[PDB]
Amino acid sequence: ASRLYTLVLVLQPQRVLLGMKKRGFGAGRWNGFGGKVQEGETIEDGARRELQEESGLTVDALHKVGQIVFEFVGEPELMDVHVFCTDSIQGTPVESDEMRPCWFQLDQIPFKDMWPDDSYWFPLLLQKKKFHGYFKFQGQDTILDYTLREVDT
Ligand SMILES: Nc1nc(NC2CC2)cc(-c2cccc(Cl)c2Cl)n1
């Protein structure tokens, strides 16, 4: 059993857009835009919806770059996160209060205040790779094990 999620990274050559989650699961961490995919909606439609809802941005196209499965030890349900990137945004970020948006220079990505897994997979988005990942967590802060299967693009 798994629950499906999306994550969208607005990635330009000089910078990336991240959001800080203000409350709920992952509050206090910079991340892409995303959330749970709903019954009856395709993964890409859910990615677009979450991007709109959280940042007020629409996009012409999304591109799939990766999938990551997360296991929390002791919990039966896996998280299955589909990761997309875009540089085709319409509008300018609108600050919700699920997320606080902020652009970051690519050599100033705030890894210490991101989910720990991002330190492993996020550089793959800069390194011309698509990937499938699996991370075993013990609580929220501790990676016990991970795997990454990567292909150069
Ligand atoms: N970068 C990153 N890393 C994550 N690490 C998993 C241990 C939590 C989870 C998420 C994420 C993605 C989409 C929706 C939601 Cl709720 C989340 Cl939490 N993002």
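Residues 3-155, in that order, are what chain A shows, numbered as in Swiss-Prot.
A Cβ is built for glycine as well, from the same backbone N, Cα and C atoms used for every other residue.
What Swiss-Prot records for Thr8, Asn33, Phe35, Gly36, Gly37, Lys38, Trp117, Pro118, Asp119, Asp120 is 2-oxo-dATP binding site, and it gives experimental evidence as the kind of evidence. What Swiss-Prot records for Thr8, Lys23, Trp117, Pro118, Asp119, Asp120 is N(6)-methyl-AMP binding site, and it gives experimental evidence as the kind of evidence. For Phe27, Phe35, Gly36, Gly37, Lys38, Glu52, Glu56, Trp117, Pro118, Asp119, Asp120, the entry in Swiss-Prot reads 8-oxo-ATP binding site. The Mg(2+) 1 binding site annotation in Swiss-Prot covers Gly36, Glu56, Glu100. For the published mutagenesis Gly37 to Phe, Swiss-Prot gives the following note: Loss of activity. Per Swiss-Prot, mutagenesis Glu56 to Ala is noted as: Loss of ability to prevent DNA damage. Expected to cause loss of enzyme activity. In Swiss-Prot, a published mutagenesis experiment is listed as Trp117 to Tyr, annotated Enhances 2-oxo-dATPase activity and greatly reduces 8-oxo-dGTPase activity. In Swiss-Prot, a mutagenesis experiment is listed as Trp117 to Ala, annotated with the note Greatly reduces or abolishes 2-oxo-dATPase and 8-oxo-dGTPase activities. For the published mutagenesis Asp119 to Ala or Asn, Swiss-Prot gives the following note: Loss of 2-oxo-dATPase activity, reduces 8-oxo-dGTPase activity. According to Swiss-Prot, the mutagenesis experiment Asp120 to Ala or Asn carries the following note: Mildly decreased 2-oxo-dATPase activity, nearly abolishes 8-oxo-dGTPase activity. Under the heading of mutagenesis, Swiss-Prot lists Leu150 to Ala and annotates it as follows: Reduces 2-oxo-dATPase and 8-oxo-dGTPase activities and increases thermolability. Under its mutagenesis entries, Swiss-Prot includes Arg151 to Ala with the note: Reduces 2-oxo-dATPase and 8-oxo-dGTPase activities and increases thermolability. Among the mutagenesis experiments that Swiss-Prot reports, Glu152 to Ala is described with the note: Reduces 2-oxo-dATPase and 8-oxo-dGTPase activities and increases thermolability. For the published mutagenesis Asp154 to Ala, Swiss-Prot gives the following note: Enhances 2-oxo-dATPase and 8-oxo-dGTPase activities and increases thermolability.
Long-range C-beta contacts of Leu150 (mutagenesis position), restricted to its own chain and to partners at least six residues apart, with a cutoff below 8 Å, comprise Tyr122, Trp123, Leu126, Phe133, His134, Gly135. Sitting within 8 Å of the Cβ centre of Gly36, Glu56, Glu100, and not among those site residues for Mg(2+) 1, are the Cβ atoms of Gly21, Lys23, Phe35, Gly37, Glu52, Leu53, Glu55, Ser57, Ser98, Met101.
The separation of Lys38 (8-oxo-ATP binding site) from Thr8 (2-oxo-dATP binding site), Cα to Cα, is 7 Å. Cβ-based crowding with a 10 Å cutoff singles out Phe35 as the top-ranked of the recorded positions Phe35, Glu152. Classification of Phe35 (2-oxo-dATP binding site) by DSSP places it within a strand. Cβ neighbour counts within 10 Å, taken over all protein chains shown, single out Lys23 as the most crowded of the recorded positions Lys23, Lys38, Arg151. Candidates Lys38, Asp119, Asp120, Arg151, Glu152 (recorded positions) were compared with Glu100 (Mg(2+) 1 binding site); none lies inside 10 Å Cα-Cα.
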